[PDB]
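J.: One structure, as structure tokens, below. Some questions next.
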Amino acid sequence: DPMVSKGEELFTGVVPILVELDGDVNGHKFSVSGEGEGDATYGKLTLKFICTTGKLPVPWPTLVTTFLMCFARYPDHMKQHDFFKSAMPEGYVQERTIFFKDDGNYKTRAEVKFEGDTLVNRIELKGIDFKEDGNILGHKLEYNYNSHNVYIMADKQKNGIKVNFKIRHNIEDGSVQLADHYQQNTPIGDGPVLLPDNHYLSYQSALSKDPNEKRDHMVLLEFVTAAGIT
């Protein structure tokens, strides 16, 4: 399939990754820079994020999902369903509303595309209606992350895909902060894309710190694999 060969050609080895996010959550403005590499043959991501404006005013775990579906390992029998690679190199826009249960919301807009050999994710994030002493502004979430599935469907009207999914963040008292994710992706190009049958991505995420790093930061290890089409 020449379409599959094109995206697979861009993704076949280790691809350097750059991430830039501009955020404002209840008027708390902040910037984040991330670097690493993705290796889509194995669905593997290795990233480090740095808050470059001092203290991150929200818990690192709340940003993990905002911070590269093009790096998913699609099994060979599903490669006709990989919308994300198919939109490259021109890229795609990924938009979300994240609803924090009993708290505020993030609205995000990201453009994902190549700049030469570097795979780039430029993000803008706006959070509103957060509670001052709630779990996000209050920094009450544990520095960890559970496994989830992400359900992908075609959105034929937007020449793209819709995604919905729930993340449960661990709260330091043993309870859970539900983050309800609604997502839409659309190509940047006017080029053709692969519109998928219903399927899901399985995510595994592990958070850490760099013991030499004094800035506010997050090391992210992610594995991502498509499934649900036998």
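FYI, residue positions are counted from 1 along the chain as it appears here.
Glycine is treated like the rest: Cβ placed from N, Cα and C.
Okay, these came from Swiss-Prot:
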{"type": "MUTAGEN", "residues": "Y145 to C", "note": "In mut1.9; shifts fluorescence lifetime from 3.03 to 2.74 ns"}
{"type": "MUTAGEN", "residues": "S147 to P", "note": "Increases fluorescence at warmer temperatures such as 37 degrees Celsius"}
{"type": "MUTAGEN", "residues": "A206 to K", "note": "Abolishes the tendency to dimerize and leads to monomeric fluorescent proteins"}
{"type": "MUTAGEN", "residues": "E222 to G", "note": "Suppresses the 399 nm excitation peak, leaving only the longer wavelength peak at 475 nm"}
J.: Does anything in the same chain, at least 6 positions from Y145 (mutagenesis position), have a Cβ under 8 Å from its Cβ, and if so what?
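T.: When sequence neighbours closer than 6 are ignored, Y145 (mutagenesis position) has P61, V64, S205, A206, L207 within Cβ distance under 8 Å.
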J.: Pick from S147, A206, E222: which of these mutagenesis positions has the biggest number of other Cβ atoms within 10 Å of its Cβ?
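T.: Top count of Cβ atoms within 10 Å goes to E222.
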